[PDB]
2 protein chains.
Amino acid sequence: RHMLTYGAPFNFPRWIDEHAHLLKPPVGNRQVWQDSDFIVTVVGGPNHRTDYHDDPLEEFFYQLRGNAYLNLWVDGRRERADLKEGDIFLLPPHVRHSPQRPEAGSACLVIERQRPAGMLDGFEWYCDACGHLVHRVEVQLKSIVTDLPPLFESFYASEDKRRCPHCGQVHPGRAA
Amino acid sequence: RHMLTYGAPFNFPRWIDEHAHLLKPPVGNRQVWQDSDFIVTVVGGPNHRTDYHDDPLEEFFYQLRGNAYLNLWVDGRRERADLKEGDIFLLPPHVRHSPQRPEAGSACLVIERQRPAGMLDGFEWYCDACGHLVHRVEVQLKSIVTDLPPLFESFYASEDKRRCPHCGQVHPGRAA
Ligand SMILES: Nc1c(O)cccc1C(=O)O
Ligand SMILES: Nc1c(O)cccc1C(=O)O
Ligand SMILES: [Fe+2]
Ligand SMILES: [Fe+2]
Ligand SMILES: [Fe+3]
Ligand SMILES: [Fe+3]
Ligand SMILES: [O]
Ligand SMILES: [O]
């Protein structure tokens, strides 16, 4: 039996309202419950990003407020999947995805799983000129909010990491 | 890389509207995507039930439409956790819970995980007179919609299974 480790139910719209100032730059996402198997986050905007995420497990999306879209690699081709207000979406493992969240006040429920030891997440960048993989970092992810920054920053700070090994074009880095 | 196995995003309110006739007796719940790790269901009403679920993994709740409540066993005592319209809630593993969904047209998003082989779900009934455990079935759950019925029915059909081993009171069975 036992204890309601994660607290009682609570009103989600009110919660999103009250954390609105973190669903903006420079924070943008916010985890609901700590130390749980289900990683439950609300992601706001605006945030554009240049990395593609390779998640070894599924990701559930429910775009509660406003609109966003996912840049994908599907079947070897760049595709866009729109997250219009009201949309839900389940992403299979390892589909590369780059969330674009251009609207302020937007809010997306994203649910993922804690990765077991040895199951790594990948973060990738691709050449705008030729489309080859430019750089990949693999990470044992412990914090969907926190392990990402230093990894993006070390890509941004390194012309070496950003240099396409197929055509030599140096990826632009922080912004597309 | 690869394929959007689960299809493209789609409008969730419209989906719930169109499956409304299954979010009623005798169906009541409806799984969104098949053969996925995340088991994503919408549960409507009315449905009252007498069993407590012992889930070996977490359960996420988002009560989108209308109100419901969870009869719980918390710290050895009967407790009620209300799922008011708008509430989200994360249930820890093995907290015994009996969802009560009295409103027609209600709709709750419930997300769970596929149980790995050997990780069993329990379904339990407790004596209204003395509170002792009356009957427990453990099951390797493959279908959150479908493995439950025959299990509830075999409890309902058996005075033996329904007989409290502490005080001899025969549990009422189908309805409280
Ligand atoms: N999909 C995301 C992820 O895995 C981590 C952080 C944010 C997102 C997102 O949808 O923006
Ligand atoms: N929590 C539930 C479960 O695990 C299975 C089916 C339905 C529910 C519910 O919330 O009603
Ligand atoms: Fe290139
Ligand atoms: Fe009893
Ligand atoms: Fe991701
Ligand atoms: Fe349950
Ligand atoms: O992501
Ligand atoms: O449940």
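Think of each number as a place in line: the chain as shown, counted from 1.
Quick check of the header: X-ray crystallography, 2.0 Å.
Using N, Cα and C of the backbone, Cβ positions are placed for all residues, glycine too.
Look at B:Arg49 (mutagenesis position): DSSP puts it in coil. Sequence annotations record features per position, and here Swiss-Prot assigns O2 binding site to B:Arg49.
Around the Cβ of B:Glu59 (Fe cation 1 binding site), a 10 Å sphere holds 21 further Cβ atoms from the protein chains shown. Taken from Swiss-Prot, the feature Fe cation 1 binding site covers B:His53, B:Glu59, B:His97.
Of all the Cβ atoms in the protein chains shown, 19 others lie within 10 Å of the Cβ of B:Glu112 (mutagenesis position). Look at B:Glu112 (mutagenesis position): DSSP puts it in a strand. Summarising the annotation, Swiss-Prot assigns substrate binding site to B:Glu59, B:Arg101, B:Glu112.
Residues annotated as Fe cation 2 binding site in Swiss-Prot: B:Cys127, B:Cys130, B:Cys164, B:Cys167. When secondary structure is read from DSSP and collapsed to three states, B:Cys164 (Fe cation 2 binding site) falls in the coil class.
Of all the Cβ atoms in the protein chains shown, 18 others lie within 10 Å of the Cβ of B:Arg49 (mutagenesis position). According to Swiss-Prot, the mutagenesis experiment B:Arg49 to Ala (Swiss-Prot position 47) carries the annotation: Increases KM for 3-hydroxyanthranilate 7-fold. Decreases activity 1000-fold.
Under mutagenesis, Swiss-Prot gives B:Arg101 to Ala (Swiss-Prot position 99) with this note: Increases KM for 3-hydroxyanthranilate 40-fold. Decreases activity 5000-fold. Note: B:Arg101 (mutagenesis position) has non-local neighbours B:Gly28, B:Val43, B:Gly44, B:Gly45, B:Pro46, B:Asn47, B:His48, B:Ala68, B:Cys108, i.e. same-chain residues 6+ apart with C-beta under 8 A of its own C-beta. Secondary structure at B:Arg101 (mutagenesis position), taken from DSSP and collapsed to helix, strand or coil, is strand.
According to Swiss-Prot, the experimentally introduced change B:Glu112 to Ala (Swiss-Prot position 110) is described as follows: Decreases KM for 3-hydroxyanthranilate 2-fold. Decreases activity 2000-fold.
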Fe cation 2 site shell beyond B:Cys127, B:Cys130, B:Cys164, B:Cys167, criterion: Cβ within 8 Å of Cβ centroid: B:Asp128, B:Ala129, B:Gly131, B:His132, B:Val134, B:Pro165, B:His166, B:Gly168, B:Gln169
Sparsest-packed of the listed binding-site residues (B:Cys127, B:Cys130) - C-beta count within 10 angstroms: B:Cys130
Residue among the binding-site residues B:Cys164, B:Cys167 whose Cβ has the most other Cβ atoms within 10 Å: B:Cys164
Minimum Cα separation from B:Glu112 (mutagenesis position), reported as the residue among recorded positions B:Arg49, B:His53, B:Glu59, B:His97, B:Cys130 that achieves it: B:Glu59
Pairwise CA distance, B:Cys164 (Fe cation 2 binding site) versus B:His97 (Fe cation 1 binding site), rounded so that it is a whole Å: 19
